[PDB]
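**Q** Dumping the structure here so I can ask a few things about it.
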Amino acid sequence: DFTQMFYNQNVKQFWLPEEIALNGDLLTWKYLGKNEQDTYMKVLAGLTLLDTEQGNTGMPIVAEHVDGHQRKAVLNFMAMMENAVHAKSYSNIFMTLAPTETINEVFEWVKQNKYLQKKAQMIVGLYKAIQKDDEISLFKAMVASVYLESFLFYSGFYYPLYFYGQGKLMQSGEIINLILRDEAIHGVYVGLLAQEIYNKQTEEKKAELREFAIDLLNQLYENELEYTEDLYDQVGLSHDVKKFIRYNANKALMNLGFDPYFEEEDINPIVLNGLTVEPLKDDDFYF
Amino acid sequence: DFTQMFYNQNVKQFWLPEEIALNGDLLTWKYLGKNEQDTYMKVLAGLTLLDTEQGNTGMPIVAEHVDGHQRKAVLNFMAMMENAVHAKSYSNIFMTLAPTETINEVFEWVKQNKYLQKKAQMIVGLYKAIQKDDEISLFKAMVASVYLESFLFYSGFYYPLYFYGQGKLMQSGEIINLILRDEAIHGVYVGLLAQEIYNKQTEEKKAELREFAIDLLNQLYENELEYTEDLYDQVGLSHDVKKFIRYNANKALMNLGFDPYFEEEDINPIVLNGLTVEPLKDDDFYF
Amino acid sequence: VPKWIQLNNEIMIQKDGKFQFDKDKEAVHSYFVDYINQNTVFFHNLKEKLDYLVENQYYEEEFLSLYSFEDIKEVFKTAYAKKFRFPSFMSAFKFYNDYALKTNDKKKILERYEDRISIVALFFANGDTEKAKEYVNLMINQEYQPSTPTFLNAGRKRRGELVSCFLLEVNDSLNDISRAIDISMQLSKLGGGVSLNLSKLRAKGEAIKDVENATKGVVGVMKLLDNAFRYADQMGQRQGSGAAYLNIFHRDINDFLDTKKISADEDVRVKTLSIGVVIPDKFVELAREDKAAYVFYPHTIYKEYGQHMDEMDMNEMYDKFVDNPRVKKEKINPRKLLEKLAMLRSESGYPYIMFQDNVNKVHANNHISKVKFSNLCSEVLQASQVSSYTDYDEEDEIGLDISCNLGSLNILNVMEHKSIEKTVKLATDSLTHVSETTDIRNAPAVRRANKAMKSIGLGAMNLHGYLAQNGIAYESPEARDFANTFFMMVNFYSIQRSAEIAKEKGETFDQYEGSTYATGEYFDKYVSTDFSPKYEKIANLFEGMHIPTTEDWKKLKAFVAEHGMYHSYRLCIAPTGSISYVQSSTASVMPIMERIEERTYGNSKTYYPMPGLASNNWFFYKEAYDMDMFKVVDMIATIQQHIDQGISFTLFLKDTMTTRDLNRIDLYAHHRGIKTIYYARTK
Amino acid sequence: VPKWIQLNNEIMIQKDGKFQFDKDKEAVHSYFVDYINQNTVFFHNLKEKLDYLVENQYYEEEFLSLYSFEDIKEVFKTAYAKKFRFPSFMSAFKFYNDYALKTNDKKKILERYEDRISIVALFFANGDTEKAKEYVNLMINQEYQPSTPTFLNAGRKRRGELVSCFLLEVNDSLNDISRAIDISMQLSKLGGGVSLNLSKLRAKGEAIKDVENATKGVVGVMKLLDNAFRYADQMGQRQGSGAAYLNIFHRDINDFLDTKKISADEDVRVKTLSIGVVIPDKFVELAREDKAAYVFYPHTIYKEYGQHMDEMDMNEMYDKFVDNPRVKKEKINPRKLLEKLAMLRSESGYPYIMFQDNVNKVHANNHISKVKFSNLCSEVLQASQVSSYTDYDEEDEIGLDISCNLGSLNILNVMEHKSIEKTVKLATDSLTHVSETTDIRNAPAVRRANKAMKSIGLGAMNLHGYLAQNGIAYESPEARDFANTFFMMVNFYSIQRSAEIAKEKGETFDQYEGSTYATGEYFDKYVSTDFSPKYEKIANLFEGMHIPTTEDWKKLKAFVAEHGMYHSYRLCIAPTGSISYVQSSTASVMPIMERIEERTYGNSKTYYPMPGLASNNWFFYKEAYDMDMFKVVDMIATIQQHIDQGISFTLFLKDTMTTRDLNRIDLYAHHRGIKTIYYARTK
Ligand SMILES: Nc1ncnc2c1ncn2[C@@H]1O[C@H](COP(=O)(O)OP(=O)(O)OP(=O)(O)O)[C@@H](O)[C@H]1O
Ligand SMILES: Cc1cn([C@H]2C[C@H](O)[C@@H](COP(=O)(O)OP(=O)(O)OP(=O)(O)O)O2)c(=O)[nH]c1=O
Ligand SMILES: Cc1cn([C@H]2C[C@H](O)[C@@H](COP(=O)(O)OP(=O)(O)OP(=O)(O)O)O2)c(=O)[nH]c1=O
Ligand SMILES: [Mg+2]
Ligand SMILES: [Mg+2]
Ligand SMILES: [Mn+2]
Ligand SMILES: [Mn+2]
Ligand SMILES: [Mn+2]
Ligand SMILES: [Mn+2]
């Protein structure tokens, strides 16, 4: 009942980072403190890693196991967006704002950062555990994918949105909003596929799947807290970002058909502000 | 040396089925004989069936085994074009020209056809034989992929190009020309990835891979001749189609860095109308 | 966020269900009181300010020295006597961010609006203090607006050329192509838009010195021109702008159009070069009959006949070219070419369309030459003669290259003051002065044609603003009636001023004797037809103004026959892009694009309601995209019957309009006498 | 497959473990008998052939009109009397595919080798029958090979210029840049390669008319020039090739070098323009000491001192520029720049390296000017003076451009015939005639410099071939001894011929009196040092030939002081690529790249063994990539000490070599007096 409308929405949202000129951010970037620039680079690098694996591994593997040519076409399109559009856009931003050495250093930093490695290990592990014709392993990977789309990106998205909302780094911010617009529909779509599998189960099996989903969310959440503190303490925003990731965790659960898990909190209002051809006939020559 | 350049060329060639209005083809379709309509339907179904294998297996399997983030992104983009753009385009052409019952029957016929099946299963067999961390099996699959993209499609493309060059079925011919333009670049790109593997091999292993490629080409070519007579004798075109197959076989070989196999022939003019850094050590300055 | 920006942003905050249009007066008041009065360099008196400006290489002392300081003081007092106030924030913002003179460090404002107007008036008067005061009254009343080049640069030492529109003919030779590249770079360096005619260049695959398939066609020359315009970017603040025009019957027409396709290869794409196509009536006739057409190789025609293809009448020579074996041609589908043009205009808005027969059936100077192409804005339509740039040490055969300095009447202010005649004559005098003071040192044909033709362009602006502020729909018959009467009067008074100038100076423009002005064929419709308003509502708008009759036109015809005409061209309606904000007027004679214009400057966004926009006249400020393009074509054709040059005519298309709708709009424009079509803008 | 091609392919088929070298003679004989004789037009007599060629617009009738037909017949008999036979298939194939005159349809052969030789000799003799016979004997004996332009075009009506190498100075102005583009296009239209000096252009971010940051730098001009060369690609028969040179101290050096990075953006990347770098000894000294270096903005230096940066002595003015606050400069790392040059040459072979102080420490015409850049082949090193091209209707200040017509001595044939003196003098006469008959009417500086300086380039080829066929290793000290003696003799006889021409014509080259020839400083090393062979084996090679001694050099010095010199520059060893096959010789003085050359012509692959290659001389035909580049540098430095211009020096690198090895080779070449390095070829 939904794939065709998602197909149409995905293809109509198609974009390339080159559509957005980035030289306009040069001055507002120059004006940020060293702490702010450091957090910003690292945040986008963490996002780049997530999209790299979502494009290389997550979306293609889910596409392989989901039945139906139209469902596969949507998932293939989403995969392309992840690595050919999203992951690449971050390099466009980096190449504009930062010198090569700072770019090299931040990519080295992703490799050695323990929270980023842990979250990649956990998510990719679940993708690679999918067994052919085994719907339960597929469900588990789809939960992981929804958590990546609708929860894990948000510790990263906070900062570009926070600046966009203050009228700073608005070209980079425009790119990020386009990425976010895509991930929102990706999270909903994968969520609907996960619910399909969940709804086939006995009540006993469903109870276990909810346990899996909640245990996984909590494990990812605890790691994300440490990641958030590590990045944001130097810019004074860790508590604010934490509220934002809890907000988005609830959205991820909802995408999976589950009740919200965290209590509602006031999000920084700045971040909220951050959000044919037809032929000519003979009569056409007479009036 | 080449992936970013191909990335650029691929994304700038992006297109969607909806861009070409198809209904005006009915004004020339109605004037074709039964044999012409039959051949066109059968050719179209042949292309559709082969392209589906490439979208579901060929491109995604190569993307899976190739190392490199940028290569995986380009390959993902190509897989997207197969599944999201090409497949929808072929379906659109069919739905415009034939009623539902006729489409189902043509696909039943072509699905049972000996020459279409022989080539489809030969290609798919090589994709299924790729082994993790074995570059020889990957190379063999890449050869199969290049043969599909740059050679096997062309016994089929001939007919739409033949009409397109005569002013018949111009809307569907425009679509086919866009598809063909994508397959050409797909073949060239996968060809470069195959040459990379080939160049890492010993001289004996190279000679062995050359023998594999020529042997495979021979098997496919002999079946193409039979496929060609089966479809084109009823419309009197087989001689010219055979010249077009050999010409495209030579292009496929050149994509794989190999010499042409067949002598140069002229093509039907109607179809043509359709178509190591180290630092100085303070002693290098003294002699 | 500055206070004035906060007040301006309150425009869109609807109160009581209606926009707070009164916030713009508050916005402009706060803008002034908090930014402009603070950041204005203070001088004790006019003498000290003028001495500082002249000493610091701001004002040229040549024009100021012609007046005794008492005269300059009187002119400046006249400018300030009006107590002119900008009615909206956007007008003052535009003036003080683009035209107001600022110190070399761009931190302080040396010129107010009155100072700029007084300097421009002194430059125009050329020593005439009373003439300078008349110019000051004309500009301070905002009845006449000098073009952006003249207005910004007049009286400035650093100033660039006061003329900004240049048309160059390119001859079919390497020497001529190199000279064209050089002249294009030289003129772009001056900041003027340069338009080139590529119809004389031989097509791709033609022979050079009995060597076949050697020529690269017009696309290689276009790549050269694109690189030249990219290099001469005018400091980069305004990227170099050039237009290339090609006849539709040129062989390279398909390749010429393919340079603007997004799918085009990068080695063929021309990023910085606008393209216009010249369409003779023969092509439209061929497409209408669905007949197969031919595109000709220009050099074969030139060899067979000793004249260029674009120098001949295609309506008379097409059959001879087709039947001549020595002429090389390839078959095309005229309807397919029209559809391709519509598709390209939808995708990118290109090419500009020039209807050659529409232009030349009313052209007064066909004896000098026919109009073969247009400018970068598509409204300049003048006779041109190609130059023969020979080898070094060989004398060049300098032809005529087109150029005109622009000015715009403010229709609303001209009608409110009932000063059509006086405003038109003063604008003609100022344009003539600008033309006489121009001397291009690296464009021999441009300079020669400026001396010989004395062509000026007097446009108009605020047509839609005036109509909406008077309860008249743009598409209504009354709007066309007013436009007809007003532009007939403008043409009458510009012709009268040109004849008077010719009588006073004793000279006409070169080759005036063979023009339709001299033979009287120009005045046939004016002496035979009455152009007074046919509606009482429109006739009332002209109350207090004398509308010329057939007897007045007969008298003017006799006067011209006696004394001749000083200008070969007088009237052209240019887009008038950024100077319309200063005048608080709608752009040119086009309908408004938006009722409220939302723009982002810096990191703060600003809102610009259309001048005079209010609840009462909200419905009369209909947007162009919501308008029937056939009625817009009708209005432009009504105006065009009184404009001797062209009119920049942008097509405003909805996204739902197919290529057939665009083709029908172009065909109706050609049918209605439209000379050029500028842009295809899609909502 | 052709029978001759099958015979040639039998070369590689090993028989008894040995290459079948005798199969090439059979291959050439079969090629002739089966294709050349069949496709050779038949003429009853020479008179009929000459009439047919003249009437059919194949030959220029003017030069043939200076001889009675009896003399033309005698010259043709002299050419044919030799019964010259091509020793290999590739020689005849190259001649009859590139230089042999063919009918307008390129179907039949109108000229044989003898016919082309006779026509060239008659063109050279300029009406002298005995001189024409001497030229015929020289060319048919293959002792002298005129450059490809002269050999191909001499005596042909539809011919390009006989000079094919031009060097253009570009002044820092828009007029000069546009004129440079025009001249480059005009010269490429003639088929000649154009090298442009961009060191006088101001760097990116410089002020244009007291407006800062307005300049695009040398990269924008580079894009302009690249597009100009692509457009004027010789009617598509040969893509337009140009070279741009920038001094290493120019601020745009890094941007200039980045245009050749593969990863470079297409906007900045230049595709068809070769780039060379001029490195003064100051840069090498700075890099050696690892001291921080500065790159200067040329316009600031010009304003501060009134001279261009490349017109001043960098070794003396570098500290003054660094200490001058009014001179803008950018800190750089000289060793990082050297390593960047090495890596760029490894990846692409660019840039060319010109060691400015090596060129000018021996430059004989420093009074006219220093040598600032080289040509597209990096062997032309002459004084140039920049022209000042002004606005239209102003007078241009025409300077001195660079152009020399080339010819190559066949070292093996000259040594076998013991005719160094006669061959050198005849080649000098022919090059002087080519220079005299050359007149470019669209490059005023080129024409003026050709008339004033009378520069010629007499090169040599078959050095490695001659040495290998005589059992001498290219890297051996004996090879360097032979090169020293041979090129000393060549220089001696070219100087003697230049002095004799000056005496006969009673005229020297412009500003000869200030040259080192006039003051005698040129002959210091020749009058103080002996260059006779130090090895008995090499001394035997010169048996029957007089080796000039110190007394001979003193007599020549006195003769030059009495009579002067006709040529400002005489000797330059150009790459001489295409005509090496016809001459059956190794290209230039470089070592062979491969013992047997595998080429593809159509679908047929041809095998070309190195001329004279055999089993007994296989070891002496060592490939260049296997040689020590230090020994090749030693050889080139031994040769370069007797060449007034440069030697086109290609570096042959193995893929295992790092950038450090390339840098060491460059530094050793600079140490050894090398003037230019042409290409970094990697295997
Ligand atoms: N809308 C405006 N357009 C142009 N200039 C303005 C505008 N508003 C203010 N100014 C300038 O700022 C000065 C101060 O404005 P303000 O309205 O406070 O003046 P005022 O003392 O009330 O009297 P007056 O209007 O006669 O100047 C004005 O004299 C004029 O110089
Ligand atoms: C020289 C040259 C010219 N052209 C084009 C540009 C000109 O419009 C056209 C004519 O060149 P011309 O400069 O006029 O050449 P020509 O006059 O000597 O030869 P002909 O009399 O036969 O014309 O050729 C190229 O495309 N490439 C080139 O390299
Ligand atoms: C006009 C122009 C010049 N230039 C560069 C190229 C020239 O080498 C350099 C000087 O241009 P010039 O033509 O010499 O300008 P100018 O002489 O009027 O200014 P100045 O007195 O400072 O010399 O500026 C650009 O890069 N872009 C341009 O648009
Ligand atoms: Mg010509
Ligand atoms: Mg200058
Ligand atoms: Mn993503
Ligand atoms: Mn996603
Ligand atoms: Mn496909
Ligand atoms: Mn494909």
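Residue numbering for chain C follows Swiss-Prot, covering 6-688 in order.
A Cβ is built for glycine as well, from the same backbone N, Cα and C atoms used for every other residue.
Copied straight from Swiss-Prot:
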BINDING   C:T153, C:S169, C:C170, C:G198, C:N380, C:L381, C:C382, C:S383, C:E384, C:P580, C:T581, C:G582, C:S583, C:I584  substrate binding site
MUTAGEN   C:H255 to Y  In ts-A 73; temperature-sensitive lethal mutation
ACT_SITE  C:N380  active site, proton acceptor
ACT_SITE  C:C382  active site, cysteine radical intermediate
ACT_SITE  C:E384  active site, proton acceptor
**Q** Quick one: Cα separation, C:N380 (substrate binding site) versus C:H255 (mutagenesis position), in Å?
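**A** Answer for this pair: 19 Å between alpha carbons.
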**Q** Among the binding-site residues C:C170, C:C382, which residue has its Cβ surrounded by the fewest other Cβ atoms within 10 Å?
**A** C:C170
**Q** Once near-sequence residues are set aside, which residues in the chain of C:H255 (mutagenesis position), 6 or more away, have Cβ atoms under 8 Å from its Cβ?
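**A** C:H255 (mutagenesis position) has long-range Cβ partners C:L203, C:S204, C:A208, C:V223, C:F261, C:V300, C:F301, C:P303, C:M314, C:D315.
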**Q** For C:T153 (substrate binding site), which of the three DSSP-derived states applies: helix, strand, or coil?
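**A** The three-state answer is helix.
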**Q** Checking interface proximity: list the binding-site residues among C:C382, C:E384, C:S583 whose CB sits under 8 Å from a chain D CB, in sequence order.
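**A** From C:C382, C:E384, C:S583, none lies near chain D.
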**Q** Report the largest Cα to Cα distance, in Å and rounded to a whole number, among the residues C:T153, C:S169, C:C170, C:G198, C:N380, C:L381, C:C382, C:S383, C:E384, C:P580, C:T581, C:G582, C:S583, C:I584 that the record lists as binding substrate.
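**A** The two farthest binding residues have Cα atoms 19 Å apart.
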**Q** So of C:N380, C:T581, which of the binding-site residues has the fewest other Cβ atoms within 10 Å around its own Cβ?
**A** C:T581
**Q** Here the binding-site residues are C:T153, C:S583; which one has the lowest number of other Cβ atoms no more than 10 Å from its Cβ?
**A** C:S583
**Q** Which three-state DSSP class does C:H255 (mutagenesis position) fall into?
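**A** Where C:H255 (mutagenesis position) sits, the three-state DSSP reduction gives strand.
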**Q** Starting from the Cβ of C:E384 (substrate binding site), draw a 10 Å sphere and report how many other Cβ atoms land inside it.
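**A** Here the count is 27.
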**Q** Under DSSP, is C:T581 (substrate binding site) part of a helix or a strand, or is it coil?
**A** coil
